[PDB]
Amino acid sequence: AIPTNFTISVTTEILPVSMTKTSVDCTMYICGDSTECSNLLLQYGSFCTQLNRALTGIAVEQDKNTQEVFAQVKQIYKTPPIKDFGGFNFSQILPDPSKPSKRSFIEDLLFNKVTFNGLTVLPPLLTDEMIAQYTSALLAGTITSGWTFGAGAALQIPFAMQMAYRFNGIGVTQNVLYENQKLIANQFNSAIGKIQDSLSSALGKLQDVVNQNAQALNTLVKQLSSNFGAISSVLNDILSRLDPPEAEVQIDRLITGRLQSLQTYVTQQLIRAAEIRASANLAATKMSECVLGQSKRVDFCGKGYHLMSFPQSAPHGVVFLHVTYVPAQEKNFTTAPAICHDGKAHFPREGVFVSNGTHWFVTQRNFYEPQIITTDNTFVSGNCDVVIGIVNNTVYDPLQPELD
Amino acid sequence: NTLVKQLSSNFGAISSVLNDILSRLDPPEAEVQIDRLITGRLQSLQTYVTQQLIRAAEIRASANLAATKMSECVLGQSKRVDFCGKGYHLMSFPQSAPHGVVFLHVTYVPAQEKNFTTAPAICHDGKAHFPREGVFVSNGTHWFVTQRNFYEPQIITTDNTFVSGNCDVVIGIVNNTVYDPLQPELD
Amino acid sequence: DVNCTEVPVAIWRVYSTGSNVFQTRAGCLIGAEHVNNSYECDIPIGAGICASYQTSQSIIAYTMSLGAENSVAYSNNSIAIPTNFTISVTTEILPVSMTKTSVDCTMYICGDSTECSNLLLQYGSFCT
Ligand SMILES: *[C@@H]1O[C@H](CO)[C@@H](O)[C@H](O)[C@H]1NC(C)=O
Ligand SMILES: *[C@@H]1O[C@H](CO)[C@@H](O)[C@H](O)[C@H]1NC(C)=O
Ligand SMILES: *[C@@H]1O[C@H](CO)[C@@H](O)[C@H](O)[C@H]1NC(C)=O
Ligand SMILES: *[C@@H]1O[C@H](CO)[C@@H](O)[C@H](O)[C@H]1NC(C)=O
Ligand SMILES: *[C@@H]1O[C@H](CO)[C@@H](O)[C@H](O)[C@H]1NC(C)=O
Ligand SMILES: *[C@@H]1O[C@H](CO)[C@@H](O)[C@H](O)[C@H]1NC(C)=O
Ligand SMILES: *[C@@H]1O[C@H](CO)[C@@H](O)[C@H](O)[C@H]1NC(C)=O
Ligand SMILES: *[C@@H]1O[C@H](CO)[C@@H](O)[C@H](O)[C@H]1NC(C)=O
C-alpha cells in the first residue's frame, strides 16, 4: 500500500524547568527571641551551617537550569517587518507591540491558567521579560534562517524555499511541496486554531510543582505547633512556669523535635531538585535538536515524521509546538522485487515497482507518483534467473529515438 | 572535614571526650551520659550517608552521559546537532583526566558569505525543471545551480535537473534555457 | 528584604547611611553606583541586575544585557551562500568518578571502649 494524501498536524508538549528558590534561617526557625534556646542550640553545633550549605546548593542550580535551556544564542534577532511567509500566518505565536509585557497571544492565553518565621523566598536571576525576549529570537532565527543560525552565522533563505529541504529530509521530493504550497499553508493555519481552542479549555506537569513546593512549607510551619511531648509549645511558658535548672529538659526536647522536621524538609527538597534537573536536561536536548535542527529520531520530536518546532515560554517551564507530517488515503498495489528485461535483472534506484494490474510503474516510497520505467530510474546487476519473484517486462530507453 | 569537627560537639553531655566521663563517673551515672553522645554521633553519621547517596546518584548520570557521548562521537560521526560540540561534527579525540574525561571536538564552520538571487524552479519548454540537490542562484545575469553549503557554480545541465509538470502551477518561476550536453556530440 | 529607609537602624562603619544607595527588587544595595549602560553579567545579584568592578576604580551595578542585537536581511527571492570555512576545536569536561570512601562506625562512635559497644547493641542494626 502507498499513501496518496497527507495531513499536517500540530502537537503540544510541556515540561517543568525550575522550582522556586527558597531559604531558611536555622536559628530563627528553631528559636524565638530566646537566648538560652540559642545557647542550648550551640551544644548541637554545626547542623545550622550544613542546612544552609545544602539549601544554597539548590538555589544556584535553579539559575543554571534556566540559564542553559534558553541561552543557546547570543545574538538577539529582529523579526523582519513584512509578514511575507508564503501563506503561513504566524501572528499567533510572534510577539506583538501593544501588550504590557511582550508575551505572545499563545503565551498570555497560557500564563492565566497557572495560579514569617525565617522562611524567605529569593527572586530568580532571570525575569519573565528576559525569558520572553529570548524565545522571540529563536522564532526569528528559525523562520528566516533554518538551522544555520545554530551551526554558525545566520544565512537568510526564503521560508517557502527552506520547507523544501525539510521535506527532502523525509524522502519526499520537492515537487510535492511546490505543486501544493497553497493547500499546505491552509492545513497549518487551521491547526494553530485548535491549539488556541485546546489551550483555552491541562498544565498538570507544571501546576503540581507549584502545589507541592507550597504544601511542604505549610507542613513545616504547622509543625512548629507540635508539643513533641513537651509540656507546652511556647518557650515563654516553659521559661516562666518552671525554673531553668529543669525547664532545660523541656527546651532540649522541643528543640530536638523541631530540628528533626527541618532535617527532613531539606532532604525532601534535595530529592525533588534531583528530578527537576533530569527534566531540565531533557528539555535542553529537545530544544537543541528539535528546534535548531531536524531530527530523524522516531517519536523524539512528537508523533509522526518531524518537520520543525517552535518554542514558547511558560512560568517555570517551557512549551513546544511540534509540526509533523502524517500520511493518509492509501491504495493497494501489486509489487515485485525486480524487473526482467533483455535477460538482465533491473532494480529500482530509489523508488519501488507497482502495478495497477494493467501497466507497470515505479514510484517513490511515501507519496504515490507513478512514472514510466526507464534505464535512468534503474540499474542492472545480473541475470534474471537468480532472484526470486522476478517478473518479465520491458525497459524503455530515452536514447532509442536518439538513434538519430 | 565537617564530620571530623562533629566529634567535638558535646550534645549536652558533660564533656566532649568520652574518656573524661568514663573516668570521672561511675557506671550508673556514665550510662545515662554516654547515652547522649551516641545519639548525637549517630545522627551526624546518618546525615553524612544520606548526602553521599545523592551525590553518587547524580554522578552516575554524568558517567552514563559520557559513555553515550563516547560511543556516538568517537566511534562514529553523529548528526545530532549540538551533541558532539557546536557546528557540524567531524571527529573527536578523547583524553583522560583525574577522575574525569576530556574531549576534543573537531568541527567545521561556514564563514564568508555573499548575497544572491534565487528562484524555486526553471521554466523551460513549458516544462518545469527542478534541481536534484543544489539550489539555483543567479549573480544577477546568469543562472547556475550549486551545492548548498559552499559556493561552487555549475551550468544548468539536463543532468543536474529533473522535470515534473508544466510551468503553470509553481508560484515563483523564471523562464530560462536548459542546456543539453549531448546536442552537439549526438550529431 | 529591607526597604532602604530601614537599613541604618542595625548599624558597617561608613555604610550606615550618607552613601550611594540603590533600591532594587532584590533589595537595598549600598556602596555601588547605578549606571544607564548595559554589559554582560560579571557577578549576579538578581532580578536582572548584575554587579562588576570597573575603573577611580569602583563597583557598579547595572541591568544585564542579553548580548548584542542585529536584524536578518529577509526577502522572498534572495539567499546567502558561504564561500569559505574554518575548522575549529573545542573542549568539553565531564566528571566520571569520586573517591571511594569507607567508614568503620564502631571505631568512630566508641573509639576503643567496650562499654560504648555494650550500649550500642541497644540500637541494633545501624552500624551494619
Ligand atoms: C487530500 O486532503 C485535502 C485536505 O482535506 C483535500 O483537500 C484533498 O482533496 C485530498 N485529496 C485526496 C487525494 O483525497
Ligand atoms: C509468494 O507466496 C506464495 C505462497 O507461499 C508462493 O506460492 C509464491 O511463489 C510466492 N511468490 C514469491 C514472490 O516468492
Ligand atoms: C520470462 O521469460 C523466460 C523465457 O521465456 C522464462 O523462462 C521465464 O520463466 C519467464 N518468467 C516469467 C516471470 O514469466
Ligand atoms: C555572472 O557570472 C558570469 C560568469 O561567466 C559573468 O560572465 C557575468 O559577467 C556575471 N554577471 C554579473 C552581473 O556578475
Ligand atoms: C515566461 O513566458 C510566458 C509566455 O510568454 C509568460 O507568460 C511568463 O510571464 C514568462 N515568465 C517570466 C518569469 O518571464
Ligand atoms: C520604602 O518606604 C517609603 C516610605 O514609606 C515608601 O514610599 C516606599 O514605597 C518604600 N519602598 C519599598 C521598596 O517598599
Ligand atoms: C515576493 O512577494 C511580493 C509581494 O507578494 C511579490 O510581488 C514578488 O513577486 C515575490 N517574489 C518572489 C520571487 O517570490
Ligand atoms: C579561506 O580562508 C583561508 C584561511 O584563512 C584563506 O587562506 C583563504 O584565502 C580563504 N579563501 C577564500 C576563498 O576566501
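For chain A, we keep the numbers from Swiss-Prot: what you see runs 713-827, 855-940, 944-1146, in order.
Yeah, the Cβs are placed from backbone N, Cα and C, and that goes for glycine too.
What Swiss-Prot says about the natural variant A:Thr716 to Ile is this: In strain: Alpha/B.1.1.7. In Swiss-Prot, a published natural variant is listed as A:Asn764 to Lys, annotated In strain: Omicron/BA.1, Omicron/BA.2, Omicron/BA.2.12.1, Omicron/BA.2.75, Omicron/BA.4, Omicron/BA.5, Omicron/BQ.1.1, Omicron/XBB.1.5, Omicron/EG.5.1. Where Swiss-Prot documents A:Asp796 to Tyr as a natural variant, the accompanying text is: In strain: 19B/501Y, Omicron/BA.1, Omicron/BA.2, Omicron/BA.2.12.1, Omicron/BA.2.75, Omicron/BA.4, Omicron/BA.5, Omicron/BQ.1.1, Omicron/XBB.1.5, Omicron/EG.5.1. In Swiss-Prot, a published natural variant is listed as A:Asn856 to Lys, annotated In strain: Omicron/BA.1. Among the natural variants that Swiss-Prot reports, A:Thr859 to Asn is described with the note: In strain: Lambda/C.37. Record note (Swiss-Prot), natural variant A:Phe888 to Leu: In strain: Eta/B.1.525. The unchanged residue is displayed. Here Swiss-Prot describes A:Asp950 to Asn as a natural variant; the accompanying note says: In strain: Delta/B.1.617.2, Mu/B.1.621. Record note (Swiss-Prot), natural variant A:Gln954 to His: In strain: Omicron/BA.1, Omicron/BA.2, Omicron/BA.2.12.1, Omicron/BA.2.75, Omicron/BA.4, Omicron/BA.5, Omicron/BQ.1.1, Omicron/XBB.1.5, Omicron/EG.5.1. The unchanged residue is displayed. Quoted from Swiss-Prot, the note on natural variant A:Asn969 to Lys is: In strain: Omicron/BA.1, Omicron/BA.2, Omicron/BA.2.12.1, Omicron/BA.2.75, Omicron/BA.4, Omicron/BA.5, Omicron/BQ.1.1, Omicron/XBB.1.5, Omicron/EG.5.1. Natural variation at this site is recorded by Swiss-Prot as A:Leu981 to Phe, annotated: In strain: Omicron/BA.1. What Swiss-Prot notes for the natural variant A:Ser982 to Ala is this: In strain: Alpha/B.1.1.7. Per Swiss-Prot, natural variant A:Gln1071 to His is noted as: In strain: Kappa/B.1.617.1. Natural sequence variation is annotated in Swiss-Prot for A:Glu1092 to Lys, with the remark: In strain: Theta/P.3. According to Swiss-Prot, the naturally occurring change A:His1101 to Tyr is described as follows: In strain: Theta/P.3.
Around A:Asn764 (variant position), the same-chain residues at least 6 positions away in sequence with a Cβ under 8 Å from its Cβ are A:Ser735, A:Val736, A:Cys738. Taking only the Cα positions, the spacing between A:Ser982 (variant position) and A:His1101 (variant position) is 105 angstrom. When other Cβ atoms within 10 Å of the Cβ of A:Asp796 (variant position) are tallied across all protein chains shown, the result is 14. Shown in sequence order, A:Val785, A:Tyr789, A:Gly880, A:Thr881, A:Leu894, A:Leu1034 are the residues of the chain, 6+ apart in sequence, with a C-beta less than 8 angstroms from the C-beta of A:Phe888 (variant position). Cβ neighbours within 10 Å of A:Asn969 (variant position), excluding its own Cβ and spanning all shown chains: 11. Among the variant positions listed here, namely A:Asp796, A:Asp950, A:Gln954, A:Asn969, A:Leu981, A:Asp796 has its C-alpha nearest to that of A:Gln1071 (variant position). In sequence order, the variant positions near chain C, meaning those of A:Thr716, A:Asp796, A:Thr859 whose CB lies under 8 Å from a CB of that chain, are A:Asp796, A:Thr859.
With a cut-off of under 6 Å between the Cβ and any atom of ligand 1, the variant positions A:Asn856, A:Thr859, A:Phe888, A:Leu981, A:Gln1071, A:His1101 reduce to A:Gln1071. In three-state terms derived from DSSP, A:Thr716 (variant position) belongs to an extended strand segment. Of the recorded residues, A:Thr859 (variant position) and A:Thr716 (variant position) place their C-alpha atoms 61 Å from one another. Within 10 Å of the C-beta of A:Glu1092 (variant position) we count 12 further C-beta atoms, all protein chains included. Neighbours of A:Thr859 (variant position), defined as other CB atoms within 10 A of its CB across all chains, total 12. A separation of roughly 20 Å, to the nearest angstrom, links the Cα atoms of A:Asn856 (variant position) and A:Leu981 (variant position). Looking at A:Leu981 (variant position) and A:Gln954 (variant position), their Cα atoms lie 36 Å from each other.
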